[PDB]
Protein chains: 2
Amino acid sequence: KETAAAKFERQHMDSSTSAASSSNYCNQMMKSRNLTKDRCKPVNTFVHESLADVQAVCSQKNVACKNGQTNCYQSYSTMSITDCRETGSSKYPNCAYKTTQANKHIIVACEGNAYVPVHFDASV
Amino acid sequence: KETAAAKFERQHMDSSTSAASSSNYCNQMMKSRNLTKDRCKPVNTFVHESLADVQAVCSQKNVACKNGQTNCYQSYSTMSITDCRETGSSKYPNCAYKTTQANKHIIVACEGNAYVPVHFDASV
Ligand SMILES: Nc1ccn([C@H]2C[C@H](OP(=O)(O)OC[C@H]3O[C@@H](n4cnc5c(=O)[nH]c(N)nc54)C[C@@H]3O)[C@@H](CO)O2)c(=O)n1
Ligand SMILES: Nc1ccn([C@H]2C[C@H](OP(=O)(O)OC[C@H]3O[C@@H](n4cnc5c(=O)[nH]c(N)nc54)C[C@@H]3O)[C@@H](CO)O2)c(=O)n1
């Protein structure tokens, strides 16, 4: 029942802060957004920009996704982000991560449904 | 089962003709599009324009729907349409309709989803 859109927010959005505020940022976040749930998600990026600016990325530079597909977009400007990487001593269920702050262009895959008619209201 | 959008085409789309052929048009189309199957749909409009053109309406003048919701759109140009309205003699299962040809702006309710981010691909 979770939309994919809401899934992206949960896994990658953190606009309440301008940067990761401590080396334990990833340990905290990866667990609170349920990314250690059934195993330790090894690589995850959190973005510290308004939801609007992130969403706007879908109207910026179209690039190929790293898996070949074409619905990826690269931000024209750098954004404050946090790289989360599972360390060499992590092991489910005690997931452990290294936290790295960065300012990079983000690249995202975007999806939607073009608006189509679904009901004839009236003619005028 | 049938999508809202597929049902809209079934009920209202007839790009294969540029206007109602005769006064029996509605009696025939209401039957073939199954709008008389279990009951007589009372009023129904068919649009004689390309699918491209009708769908582009969702990008045109936004207006309020007859029911108050705000996702209705009105075509900028008038379009060729046929009004199908039940006659006083229409009694299920012998649905009967009056065919009226016209050129007016159509108003339809549109649906879809904003193109938003759904996966984080990479940083660069
Ligand atoms: N515990 C670890 C630690 C490191 N690794 C690998 C992956 C690392 O490459 P990256 O390019 O950092 O990241 C790999 C790709 O991931 C991508 N990436 C970045 N952020 C995300 C994200 O949020 N989701 C996602 N699906 N992929 C992401 C971009 C890169 O192509 C590599 C070198 O450090 O070692 C690992 O396998 N297990
Ligand atoms: N059997 C009959 C015969 C005549 N009428 C009325 C409706 C006519 O006014 P309209 O403005 O066409 O009003 C019609 C309204 O119907 C609506 N409409 C039109 N086409 C459709 C459609 O495809 N679906 C839908 N749900 N509503 C439609 C919007 C229009 O304002 C009026 C005068 O002929 O008599 C009737 O109500 N029942």
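Going by Swiss-Prot, the residues shown for chain A are 27-150, listed in order.
Per deposition record, X-ray crystallography, 2.2 Å.
Yeah, the Cβs are placed from backbone N, Cα and C, and that goes for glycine too.
The active site, proton acceptor annotation in Swiss-Prot covers A:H38. Sequence-distant neighbours of A:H38 (mutagenesis position) (same chain, 6+ apart, CB under 8 A from its CB) are A:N70, A:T71, A:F72, A:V73, A:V80.
Positions annotated as active site, proton donor by Swiss-Prot: A:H145. In the three-state DSSP assignment, the secondary structure recorded for A:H145 (mutagenesis position) is strand.
Take the CB of A:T71 (substrate binding site) and look out to 10 A: across all protein chains shown you find 22 other CB atoms. Under the heading substrate binding site, Swiss-Prot lists A:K33, A:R36, A:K67, A:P68, A:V69, A:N70, A:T71, A:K92, A:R111.
A:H38 (mutagenesis position) carries a helical DSSP state (H, G or I). Quoting Swiss-Prot on the mutagenesis of A:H38 to A: Loss of activity.
Under a cutoff of 8 A between CB atoms, and with a sequence separation of 6+ in the same chain, A:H145 (mutagenesis position) has no neighbours. Swiss-Prot gives this note for the published mutagenesis A:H145 to A: Loss of activity.
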(request) Quick one: of A:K33, A:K67, A:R111, which of the binding-site residues has the smallest count of other CB atoms within 10 A? (result) A:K33
(request) Could you say whether, by DSSP, A:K33 (substrate binding site) belongs to a helix, a strand or a coil region? (result) helix
(message) Given A:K33, A:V69, A:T71, A:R111, A:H145 as the recorded positions, which ones have a Cβ positioned under 6 Å from some atom of ligand 1?
(response) A:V69, A:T71, A:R111
(message) Over all pairs within A:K33, A:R36, A:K67, A:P68, A:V69, A:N70, A:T71, A:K92, A:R111, the annotated substrate binders, what is the largest Cα to Cα distance, rounded to whole Å?
(response) 22
